[PDB]
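> A single structure is presented below for examination.
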Amino acid sequence: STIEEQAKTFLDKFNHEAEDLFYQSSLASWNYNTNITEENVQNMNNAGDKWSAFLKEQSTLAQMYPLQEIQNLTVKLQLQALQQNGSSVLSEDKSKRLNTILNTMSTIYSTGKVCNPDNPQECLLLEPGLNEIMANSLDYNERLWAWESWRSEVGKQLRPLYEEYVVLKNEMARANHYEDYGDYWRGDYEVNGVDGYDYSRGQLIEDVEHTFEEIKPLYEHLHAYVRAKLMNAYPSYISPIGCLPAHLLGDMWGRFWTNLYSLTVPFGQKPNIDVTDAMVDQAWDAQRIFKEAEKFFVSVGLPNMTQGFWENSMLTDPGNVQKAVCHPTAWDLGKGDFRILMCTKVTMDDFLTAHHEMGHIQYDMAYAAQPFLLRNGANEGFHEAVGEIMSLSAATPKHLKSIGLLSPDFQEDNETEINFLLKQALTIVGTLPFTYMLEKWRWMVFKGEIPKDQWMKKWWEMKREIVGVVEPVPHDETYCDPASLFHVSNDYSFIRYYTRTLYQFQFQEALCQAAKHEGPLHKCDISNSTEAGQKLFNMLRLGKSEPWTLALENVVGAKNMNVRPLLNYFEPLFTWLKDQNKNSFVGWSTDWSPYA
Amino acid sequence: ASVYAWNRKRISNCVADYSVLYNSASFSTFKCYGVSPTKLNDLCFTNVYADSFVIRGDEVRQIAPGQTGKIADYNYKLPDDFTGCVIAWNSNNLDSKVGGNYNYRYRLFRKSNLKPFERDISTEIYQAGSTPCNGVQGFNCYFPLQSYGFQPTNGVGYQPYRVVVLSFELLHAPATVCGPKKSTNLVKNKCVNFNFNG
Ligand SMILES: *[C@@H]1O[C@H](CO)[C@@H](O)[C@H](O)[C@H]1NC(C)=O
Ligand SMILES: *[C@@H]1O[C@H](CO)[C@@H](O)[C@H](O)[C@H]1NC(C)=O
Ligand SMILES: *[C@@H]1O[C@H](CO)[C@@H](O)[C@H](O)[C@H]1NC(C)=O
Ligand SMILES: *[C@@H]1O[C@H](CO)[C@@H](O)[C@H](O)[C@H]1NC(C)=O
Ligand SMILES: *[C@@H]1O[C@H](CO)[C@@H](O)[C@H](O)[C@H]1NC(C)=O
Ligand SMILES: *[C@@H]1O[C@H](CO)[C@@H](O)[C@H](O)[C@H]1NC(C)=O
């Protein structure tokens, strides 16, 4: 009869015939990932083609129902999600050109091998050939050679491709009623039609700048301390008044500073909280790691894992004969089937990863009651954040003592907390200026603020201004330095890490306040607290049915992303860094003072 | 049978031993509405209606008086004043295959809700919009019977569950489905209380 009833029946018809097809596609993808065989690749491709064609036909049918005559929020949200054209609005020639460009960029990035001129008999790929060199070398010219050679080859190949990519994506976005591709990416956080909880696409950039202005003093002190330590490590290259050299940050692109913990350690003589030897002595299998993680989740009040999870997951490496992707991934295959694909080793990193992926599984299980097209996180940040909070809670010394992995008489003094917090800062705080600068640069490129002939001159100027990292040698417009990273080259959003990082500490403060923890935020464990689990599960059960602002109100009591929990988490470290930086100069100069 | 075309078997002119069903550990749900399982083996009824079908794990809750859902409104409707027992058990071993078992269908759309103990096996195209469907499956016109997907690796809320609903009614005709009466050993030559055939 009415438009709303027609849409509700159509959405029921969609969810019913889309859950089974998604289950077939997901199962084929799982069979490919655990068993890399050519027939499995063919089955995955066939299932993906069927899924894409079915989604195209359902979207085409879905567009015939006008949005303004539907008053139910859930029905309107599902219809809004289905009615997106994507690349379908664009012409077939341009769509095929865009798909070809994406595939060729994927092949160039994945199969890119670069080695030194005059010795070309064998070369090293990015993973793990160049990653190990960037993370472990202490030689200035070798790191400079690797960084410049990889950016030379990858950028010179990818620069015309990126020039075509920006134009095609902007054309598709303007055909889809968006200002640019940046607006298309920012539309994920757009909330419309809810009274008081509305969020605009234009507000996201302003909120990111407002948070980053408060991020900047902590980052400046951390950068000054890292600069002083790198000056100790490399005597002449680093200047007291200038920026850090780009190739010395411990990673290929500068994404994380976690590889500088050895060089920048406050107290090297003091021990770490490594628990690997304790698990090795007691013969802890990967199954025991997942059982301990399950015990942690039942401790906080969340439901335990299904029988299908234990029966169907691959938690050990299969062998030499059977090939599998080693990356840990949580799979929500559909119809209540939740699995974890991880080649779990007896390490602390795998244990924290197991907690993170089981957090992903718990998040997936929570919104199973919701309709099929709303079975996702409220935004891209929450989905990773719920795993990151488990990673934070599991890594605490209190949890390790509780589960028996650490000695009950281990002394937790201030020095271990300072060095652990500095490592967490290098991993978490350090990625924030790089993420913000990259996303702001991409938004300005899509918006047309920066002309094509001035992309790199602005970019380094941004990097000096924001990241405090200077180029080793000037680069002209023949280089394509941003596209050397995995996310940007393969058409992925990058603001998820920034939102995840802020939401992580906001959730951590909310759960710790719920659990009545009375000390420092970093010393908080959320085990044994039913109320914290209930508060988490209230947001977890919603999925994508409700706006992310309402979900954030449900957890932390705020209608917007906040920067105060992050600063509260690193406050002891912030005071320590401020005390230690009295002799040195906080802040950097954008000039070419160290090297150019 | 499928839930849209649930089989009804009338059980009459025999002795119904209900303790065999109750003491089995193979049943996940043995919920009795309007009568208790302990006194079923003693009472006598005119006829027993056994309705049999297969539904999902999450849809077992809807086979009860007063419930709302796809199965209750469009597939199998129970009266509020229902006396009988709903027995359900997991059938992942038999009703699920690796390729997918699509032999079981359910009615997804109907113009009105079903009456109690009604079977609808019509295969007419559902009209969700003002437009005349005209027999063709196009826009706003959907097929009412949708297949079910059963895989052995599915979750417990999506695995197939076989449901048998026993309906007990008493009519003016003499009740012939009686419970087993039992018997003790016979003791002679003593003053005892005898109960021979009532
Ligand atoms: C992996 O694939 C091979 C080759 O098709 C097959 O023999 C083997 O049984 C498969 N193993 C698993 C665990 O699927
Ligand atoms: C919107 O539709 C859902 C069906 O998914 C229904 O449960 C809910 O009550 C509806 N909300 C309103 C306000 O009508
Ligand atoms: C999708 O594209 C069709 C045809 O190009 C157009 O009529 C429709 O309005 C578009 N919908 C959206 C949401 O862009
Ligand atoms: C999960 O929890 C339920 C209820 O607490 C319990 O019956 C079940 O055995 C648990 N599952 C496992 C694998 O222990
Ligand atoms: C740790 O506490 C001791 C005792 O007050 C103090 O002497 C020392 O300076 C502290 N170290 C740091 C890094 O705060
Ligand atoms: C949380 O509960 C478990 C089991 O009840 C207990 O063994 C554990 O010690 C508790 N955690 C703490 C920190 O006491």
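Following Swiss-Prot, chain B shows residues 348-545, kept in their order.
Cβ atoms are placed via backbone N, Cα and C, with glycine included.
Swiss-Prot feature annotations, pasted as is:
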VARIANT   B:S371 to F  In strain: Omicron/BA.2, Omicron/BA.2.12.1, Omicron/BA.2.75, Omicron/BA.4, Omicron/BA.5, Omicron/BQ.1.1, Omicron/XBB.1.5, Omicron/EG.5.1
VARIANT   B:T376 to A  In strain: Omicron/BA.2, Omicron/BA.2.12.1, Omicron/BA.4, Omicron/BA.5, Omicron/BQ.1.1, Omicron/XBB.1.5, Omicron/EG.5.1
VARIANT   B:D405 to N  In strain: Omicron/BA.2, Omicron/BA.2.12.1, Omicron/BA.2.75, Omicron/BA.4, Omicron/BA.5, Omicron/BQ.1.1, Omicron/XBB.1.5, Omicron/EG.5.1; complete loss of interaction with host integrins
MUTAGEN   B:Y453 to F  Decreased HLA binding to NF9 epitope. Increased binding affinity to human ACE2
MUTAGEN   B:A475 to V  Increased resistance to neutralizing antibodies
VARIANT   B:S477 to N  In strain: 20A.EU2, Iota/B.1.526, Omicron/BA.1, Omicron/BA.2, Omicron/BA.2.12.1, Omicron/BA.2.75, Omicron/BA.4, Omicron/BA.5, Omicron/BQ.1.1, Omicron/XBB.1.5, Omicron/EG.5.1
MUTAGEN   B:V483 to A  Increased resistance to neutralizing antibodies
VARIANT   B:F486 to V  In strain: Omicron/BA.4, Omicron/BA.5, Omicron/BQ.1.1
MUTAGEN   B:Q493 to Y  Reduced host ACE2-binding affinity in vitro
VARIANT   B:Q493 to R  In strain: Omicron/BA.1, Omicron/BA.2, Omicron/BA.2.12.1
MUTAGEN   B:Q493 to N  Reduced host ACE2-binding affinity in vitro
MUTAGEN   B:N501 to Y  Increased binding affinity to human ACE2
VARIANT   B:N501 to T  In strain: 19B/501T
MUTAGEN   B:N501 to T  Reduced host ACE2-binding affinity in vitro
> Here's one to test understanding: among the variant positions B:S371, B:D405, B:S477, whose C-alpha is closest in space to the C-alpha of B:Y453 (mutagenesis position)?
B:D405
> Restricting to the same chain and to sequence separations of six or more, state which residues have a Cβ under 8 Å from that of B:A475 (mutagenesis position).
B:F456, B:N487, B:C488, B:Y489
> Quick one: among the recorded positions B:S371, B:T376, B:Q493, B:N501, which has the most Cβ atoms sitting within 10 Å of its own Cβ?
B:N501
> Are any of the recorded positions B:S371, B:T376, B:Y453, B:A475, B:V483 near chain A, where near means a Cβ under 8 Å from a Cβ there, and if so which?
B:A475
> What are the sequence-distant neighbours of B:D405 (variant position), meaning same chain, six or more residues apart, C-beta distance under 8 angstroms?
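B:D405 (variant position) has long-range Cβ partners B:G504, B:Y505.
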> Quick one: of B:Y453, B:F486, which of the recorded positions has the smallest count of other CB atoms within 10 A?
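Across B:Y453, B:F486, these recorded positions, the one with fewest Cβ atoms within 10 Å is B:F486.
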> Closest of the recorded positions to B:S477 (variant position), Cα to Cα, picking from B:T376, B:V483, B:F486, B:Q493?
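Nearest listed residue in space: B:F486.
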> Determine, to the nearest whole angstrom, how far the Cα atom of B:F486 (variant position) is from the Cα atom of B:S371 (variant position).
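Roughly 49 Å, rounded to the nearest whole number.
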> B:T376 (variant position): which of the mutagenesis positions B:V483, B:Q493, B:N501 is the nearest Cα neighbour?
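Of all the candidates listed, B:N501 is nearest in space.
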> Find the one among the mutagenesis positions B:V483, B:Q493, B:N501 whose C-alpha lies closest to that of B:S371 (variant position).
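Spatially nearest to B:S371 (variant position) by Cα position is B:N501.
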> Could you find out if DSSP has B:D405 (variant position) as helix, strand or coil?
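It is coil.
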